[PDB]
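Undergrad: One structure follows; several queries about it will come next.
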Amino acid sequence: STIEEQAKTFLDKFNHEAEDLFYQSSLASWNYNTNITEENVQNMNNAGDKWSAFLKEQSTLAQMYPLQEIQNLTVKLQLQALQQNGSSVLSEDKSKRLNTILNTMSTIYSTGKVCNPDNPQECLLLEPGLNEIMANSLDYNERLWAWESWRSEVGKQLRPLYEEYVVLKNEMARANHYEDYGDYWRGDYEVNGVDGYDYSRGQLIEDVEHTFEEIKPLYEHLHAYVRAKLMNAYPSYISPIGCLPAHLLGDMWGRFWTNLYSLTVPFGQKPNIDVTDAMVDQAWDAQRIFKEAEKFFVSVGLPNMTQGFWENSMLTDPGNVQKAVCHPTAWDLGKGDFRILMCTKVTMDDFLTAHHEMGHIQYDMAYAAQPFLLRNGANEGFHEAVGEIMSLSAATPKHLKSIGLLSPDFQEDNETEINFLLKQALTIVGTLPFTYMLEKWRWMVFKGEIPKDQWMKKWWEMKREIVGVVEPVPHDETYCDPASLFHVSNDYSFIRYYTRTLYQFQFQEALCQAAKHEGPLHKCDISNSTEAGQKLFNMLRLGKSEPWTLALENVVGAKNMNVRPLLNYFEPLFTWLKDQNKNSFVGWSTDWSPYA
Amino acid sequence: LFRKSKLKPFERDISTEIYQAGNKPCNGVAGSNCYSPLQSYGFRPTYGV
Ligand SMILES: *[C@@H]1O[C@H](CO)[C@@H](O[C@@H]2O[C@H](CO)[C@@H](O[C@@H]3O[C@H](CO[C@H]4O[C@H](CO)[C@@H](O)[C@H](O)[C@@H]4O)[C@@H](O)[C@H](O[C@H]4O[C@H](CO)[C@@H](O)[C@H](O)[C@@H]4O)[C@@H]3O)[C@H](O)[C@H]2NC(C)=O)[C@H](O)[C@H]1NC(C)=O
Ligand SMILES: *[C@@H]1O[C@H](CO)[C@@H](O[C@@H]2O[C@H](CO)[C@@H](O[C@@H]3O[C@H](CO)[C@@H](O)[C@H](O)[C@@H]3O)[C@H](O)[C@H]2NC(C)=O)[C@H](O)[C@H]1NC(C)=O
Ligand SMILES: *[C@@H]1O[C@H](CO)[C@@H](O[C@@H]2O[C@H](CO)[C@@H](O)[C@H](O)[C@H]2NC(C)=O)[C@H](O)[C@H]1NC(C)=O
Ligand SMILES: *[C@@H]1O[C@H](CO)[C@@H](O)[C@H](O)[C@H]1NC(C)=O
Ligand SMILES: *[C@@H]1O[C@H](CO)[C@@H](O)[C@H](O)[C@H]1NC(C)=O
Ligand SMILES: *[C@@H]1O[C@H](CO)[C@@H](O)[C@H](O)[C@H]1NC(C)=O
């Protein structure tokens, strides 16, 4: 008959076979993550091999249907995904070499270890000891030496691999019709074929930089305040006008500033909002916390969980011989099977994490009716944003009072809100300049504007420029500092975190406004209102069928990301920071260098 | 899964032939635009309702 009819039949055969093969592979991954044994490793490999091999022939056979004969705008999307998700253009030797490089990068990152100076006696790993030292230790020498030692022993070995790695990825990208790997990553947000909603790959660079221009005043005031508090801790080392040393940010790479809350507390005399003791007094266990989390979801109108989740999901550490990865995850095995894997303790963080992980589960069931190739979020940022807005309303004092963990006698004043706002700012606002810079630097090197001999000169130049952080020890081209990061060494796109942060605050304002909320935005509860849940559920059930530009307009009435909701949320903190920066100069100086 | 036409009420069909979808003849073999019409279910105790 016609191309559309012939293509429609092919998808029907692929749709049924994919679900069965995907289910077996996912179950193998779940089996090993809970029962760490060598045979389950093999089961993961055997299941993974068949799933990977199956996606190869299907993509190859899908190339016989030209895309210009389809005008349904839905079969085209399904066919497009297959032709790019498993198709290989590199040669056999290059394919093997590229996989070997990636496998080497992942293994060396896990096996990379540094240890005490001038002593080969005892050595440790990054997660157990290095993270704790960077998070808590206040010794200048210990922090500075550990920062330098790990980078030297990890970046230098990974430097030659990265140079070979960028070569093959550009060759694969140039073999395709994309300009380069940088354009390859930016193609996720592209929307084509719809009038009034089209998006271009090159437009993303303009919008990302444009949004960062409006957030500059907020970040510098926080930087000025943080620098002032650091003076009371380390007087001699830090200059009032220079950049902060890179080894005094509370962690290994300075991604988050949450570790500095104790040092930079605005008002330490005021009590902190803590319910860990209250939960212990009321004798809360793993099941009660999750039942409470589930109840919050029902009150907005969303359906609550099935019997399969409760029977299958493990919510406590098995211990003994049974060892499992304790990192929280939201598992979607498909075919009506949903499970959550996380080790849970009686803390507020696990109480908040329970809401965070349940949000991803609810999103999964909304688009369960969509075809197999459309069971995903609109872009890489929407799925993360949904799981974060629910934690925003789960930490409000009003929600805690309603549950009963927080005493009704608790009062709110100047300092309870300001302290809470500064805690959130150190985590969200701090990472944004770091997030925007790292994705930017990877773009030029993939573009080829920055030569290899000037990777580090350009790297640290922007660190003193945008982030306003100066390295404590100079580094030549031998090191590979970006490769020391997990995402860079493992080839993961990093722009998804910049877009996610903007998206979550747009969603919260839309839901709070719909729920007829009044007052400050940071005190908002959406538990009782059923109108907010209905509006949110409309976007979730869409899946990948509609363009993300249209989906956003159905929620916030806009076709593009905006930063104004984020500033309004932090507006009360902005005015106070201006008051505290009356006598402190705003802005860092790029000329200063800690090492003379 | 595939059939040339619909079914009249209270009818059965056990014919198992390659459902031709392309213009060229299937010639009794599977492959490009030549799919088997019968597809099997999959039942496991962990499947959702
Ligand atoms: C085309 O082919 C590619 C593979 O080449 C497939 O792409 C994958 O898609 C999945 C689904 O999103 C991606 O999975 C995501 O990986 C993230 C990376 O996290 C790593 O690090 C953490 C520790 O921090 C590990 O635990 C984890 O296992 C990874 O090693 C995860 O962070 C993501 O989880 C997020 O969502 C869950 C909720 O589900 C949250 O709970 C988490 O906190 C987190 O926010 C997610 O699991 C995968 O990375 C993609 N691969 C690549 C290479 O990018 C496509 O699916 C395929 N196209 C198809 C099939 O159509
Ligand atoms: C692009 O192709 C898809 C897939 O063929 C089309 O979706 C199809 O839409 C029609 C009606 O819009 C659906 O028909 C309905 O079927 C149900 C039973 O499933 C029946 O109860 C309804 O009364 C109605 O007849 C059809 O099922 C659906 N196909 C699939 C696979 O879900 C889509 O319409 C096409 N796009 C355009 C613009 O035509
Ligand atoms: C949503 O409604 C429920 C029930 O109508 C509220 O639950 C009550 O909350 C008050 C606090 O204002 C408690 O004193 C009651 O004991 C609660 N009863 C029950 C049965 O839960 C809930 O507080 C409302 N949501 C919000 C955010 O106030
Ligand atoms: C884990 O794997 C072992 C070895 O295959 C098996 O005997 C055991 O039943 C599995 N499950 C648990 C919970 O130990
Ligand atoms: C939520 O789950 C409970 C079981 O714990 C059930 O009684 C209730 O009907 C469910 N709510 C909806 C809307 O189905
Ligand atoms: C504290 O709140 C009072 C409200 O009575 C206000 O007058 C005062 O300016 C506030 N101070 C600060 C530092 O926010």
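For chain A, we keep the numbers from Swiss-Prot: what you see runs 19-614, in order.
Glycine is treated like the rest: Cβ placed from N, Cα and C.
From Swiss-Prot, for reference:
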{"type": "DOMAIN", "residues": "A:19-607", "note": "domain 'Peptidase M2'"}
{"type": "MUTAGEN", "residues": "A:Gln24 to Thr", "note": "Increases slightly the interaction with RBD domain of SARS-CoV-2 spike protein"}
{"type": "MUTAGEN", "residues": "A:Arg273 to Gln", "note": "Complete loss of enzyme activity. Does not affect amino acid transport activity of SLC6A19"}
{"type": "MUTAGEN", "residues": "A:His345 to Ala", "note": "Complete loss of enzyme activity"}
{"type": "MUTAGEN", "residues": "A:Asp355 to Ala", "note": "Strongly inhibits interaction with SARS-CoV spike glycoprotein"}
{"type": "BINDING", "residues": "A:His374, A:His378, A:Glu402", "note": "Zn(2+) binding site"}
{"type": "ACT_SITE", "residues": "A:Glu375", "note": "active site, proton acceptor"}
{"type": "MUTAGEN", "residues": "A:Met383 to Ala", "note": "Slightly inhibits interaction with SARS-CoV spike glycoprotein"}
{"type": "ACT_SITE", "residues": "A:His505", "note": "active site, proton donor"}
Undergrad: Taking Cβ atoms only, which of the recorded positions A:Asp355, A:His374, A:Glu402 fall under 8 Å from chain B?
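TA: Sorted by position along the sequence, the hits are A:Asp355.
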Undergrad: Could you name the residues, excluding A:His374, A:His378, A:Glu402, of the same chain that surround the Zn(2+) site, i.e. Cβ within 8 Å of the Cβ centre of those residues, in sequence order?
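TA: Near the Zn(2+) site, the remaining chain residues are A:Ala348, A:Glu375, A:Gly377, A:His401, A:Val404, A:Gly405, A:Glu406.
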Undergrad: Cα distance, A:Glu375 (active site, proton acceptor) to A:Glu402 (Zn(2+) binding site), nearest Å?
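TA: On Cα coordinates alone, these residues lie 10 Å apart.
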Undergrad: Below 8 Å Cβ to Cβ and six or more residues apart, same chain only. Which residues does that give for A:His374 (Zn(2+) binding site)?
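TA: Same-chain residues close to A:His374 (Zn(2+) binding site) (Cβ under 8 Å, separated by 6 or more) are A:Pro346, A:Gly405, A:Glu406, A:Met408, A:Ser409.
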Undergrad: When DSSP is mapped onto helix/strand/coil, what comes out for A:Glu375 (active site, proton acceptor)?
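TA: Assignment for A:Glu375 (active site, proton acceptor) reads helix.
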Undergrad: Of the recorded positions A:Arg273, A:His345, A:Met383, A:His505, which sits closest to A:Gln24 (mutagenesis position) by Cα distance?
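TA: Closest recorded candidate to A:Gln24 (mutagenesis position) by Cα: A:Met383.
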Undergrad: With Cβ-Cβ distance below 8 Å and at least 6 positions apart along the chain, what are the contacts of A:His378 (Zn(2+) binding site)? List them in sequence order.
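TA: A:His378 (Zn(2+) binding site) has long-range Cβ partners A:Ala348, A:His401, A:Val404, A:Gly405.
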Undergrad: How many neighbouring Cβ atoms, not counting its own, are there within 10 Å of the Cβ of the residue listed as 'active site, proton acceptor'?
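TA: Excluding its own Cβ, the number within 10 Å is 20.
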Undergrad: Give the distance between the Cα atoms of A:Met383 (mutagenesis position) and A:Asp355 (mutagenesis position), rounded to the nearest whole Å.
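TA: Roughly 10 Å, rounded to the nearest whole number.
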Undergrad: Near A:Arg273 (mutagenesis position), which residues of its chain come within a Cβ-Cβ distance under 8 Å, counting only those 6 or more away in sequence?
TA: A:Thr449, A:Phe452
Undergrad: Can you give me the same-chain residues 6 or more apart in sequence from the residue listed as 'active site, proton donor' with a CB-CB distance under 8 Å?
TA: A:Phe512
Undergrad: Give the number of CB atoms, excluding that of A:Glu402 (Zn(2+) binding site) itself, located within 10 Å of its CB.
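TA: The answer is 18.
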Undergrad: Select, from A:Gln24, A:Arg273, A:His345, A:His374, A:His378, A:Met383, each of the recorded positions with a Cβ positioned under 6 A from at least one atom of ligand 1; if none does, say none.
TA: A:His345, A:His378
Undergrad: Can you give me the Cα-Cα distance between the residue listed as 'active site, proton acceptor' and A:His345 (mutagenesis position) in Å, rounded to a whole number?
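TA: Distance between the two Cα atoms comes out at 11 Å.
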Undergrad: In whole Å, how far is A:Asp355 (mutagenesis position) from A:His345 (mutagenesis position) when you measure between their Cα atoms?
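TA: About 20 Å separate the Cα atoms of these two residues.
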Undergrad: Rank the mutagenesis positions A:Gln24, A:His345 by how many other Cβ atoms lie within 10 Å of each Cβ and give me the one with the fewest.
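TA: If we count Cβ atoms within 10 Å for the mutagenesis positions A:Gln24, A:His345, the smallest count is at A:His345.
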